[PDB]
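Quick one: the structure is below, and I'll ask about it shortly.
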Amino acid sequence: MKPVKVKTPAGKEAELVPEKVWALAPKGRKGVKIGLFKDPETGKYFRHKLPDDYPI
DNA sequence: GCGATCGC
DNA sequence: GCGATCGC
């Protein structure tokens, strides 16, 4: 899986590979894609939106 | 609240 | 079982 440019909860921009990705959309609607990331410095897990074209 | 996911 | 993730 490709790295994603995200802002971490610590407030830093990092290109990180997500541990898990999935589509989050109500039925019949466009939604978003979410990834689960781990902050490389604090170990804290966080979710973040993925680009709309990111492979699920 | 909906939608899924999972760390806590 | 809740918070947190987006955009309605």
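These residue numbers are counts, starting from 1, taken along the chain as shown.
Determination method: X-ray crystallography, 1.6 Å.
For all residues, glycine too, the Cβ spot is worked out from N, Cα and C.
Pasting the feature list from Swiss-Prot:
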{"type": "MUTAGEN", "residues": "A:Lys20 to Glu (Swiss-Prot position 24)", "note": "Slightly reduces the melting temperature of the protein. Slightly reduces affinity for calf thymus DNA and poly(dA-dT) oligonucleotides. Increases affinity for poly(dG-dC) oligonucleotide. Slightly reduces thermostability of protein-DNA complexes at low salt concentrations"}
{"type": "MUTAGEN", "residues": "A:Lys27 to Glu (Swiss-Prot position 31)", "note": "Slightly reduces the melting temperature of the protein. Destabilizes complex with DNA. Slightly reduces affinity for calf thymus DNA and poly(dA-dT) oligonucleotides. No significant effect on affinity for poly(dG-dC) oligonucleotide. Reduces thermostability of protein-DNA complexes at low salt concentrations"}
{"type": "MUTAGEN", "residues": "A:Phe37 to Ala (Swiss-Prot position 41)", "note": "Results in a significant protein misfolding, reduced thermostability, reduced ability to mediate DNA compaction and bridging. No effect on DNA binding and constraining DNA into negative supercoils"}
{"type": "MUTAGEN", "residues": "A:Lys38 to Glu (Swiss-Prot position 42)", "note": "Slightly reduces the melting temperature of the protein. Slightly reduces affinity for calf thymus DNA and poly(dA-dT) oligonucleotides. No significant effect on affinity for poly(dG-dC) oligonucleotide. Reduces thermostability of protein-DNA complexes at low salt concentrations"}
{"type": "MUTAGEN", "residues": "A:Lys44 to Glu (Swiss-Prot position 48)", "note": "Slightly reduces the melting temperature of the protein. Slightly reduces affinity for calf thymus DNA and poly(dA-dT) oligonucleotides. No significant effect on affinity for poly(dG-dC) oligonucleotide. Reduces thermostability of protein-DNA complexes at low salt concentrations"}
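Help me picture where these features are in the structure shown.
Same-chain residues at least 6 positions away in sequence with a Cβ under 8 Å from that of A:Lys20 (mutagenesis position) are, in sequence order, A:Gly35, A:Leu36.
Applying an 8 A CB threshold to same-chain residues 6 or more apart, the list for A:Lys27 (mutagenesis position) is empty.
Applying an 8 A CB threshold to same-chain residues 6+ apart, the list for A:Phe37 (mutagenesis position) reads A:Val4, A:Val6, A:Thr8, A:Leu16, A:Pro18, A:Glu19, A:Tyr45, A:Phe46, A:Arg47, A:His48.
According to DSSP, A:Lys38 (mutagenesis position) sits within a strand segment. A:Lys38 (mutagenesis position) has a Cβ environment of 15 other Cβ atoms inside 10 Å.
Same-chain residues at least 6 positions away in sequence with a Cβ under 8 Å from that of A:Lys44 (mutagenesis position) are, in sequence order, A:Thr8, A:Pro9, A:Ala10, A:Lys38.
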Provide the three-state secondary structure of A:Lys27 (mutagenesis position) computed with DSSP.
coil
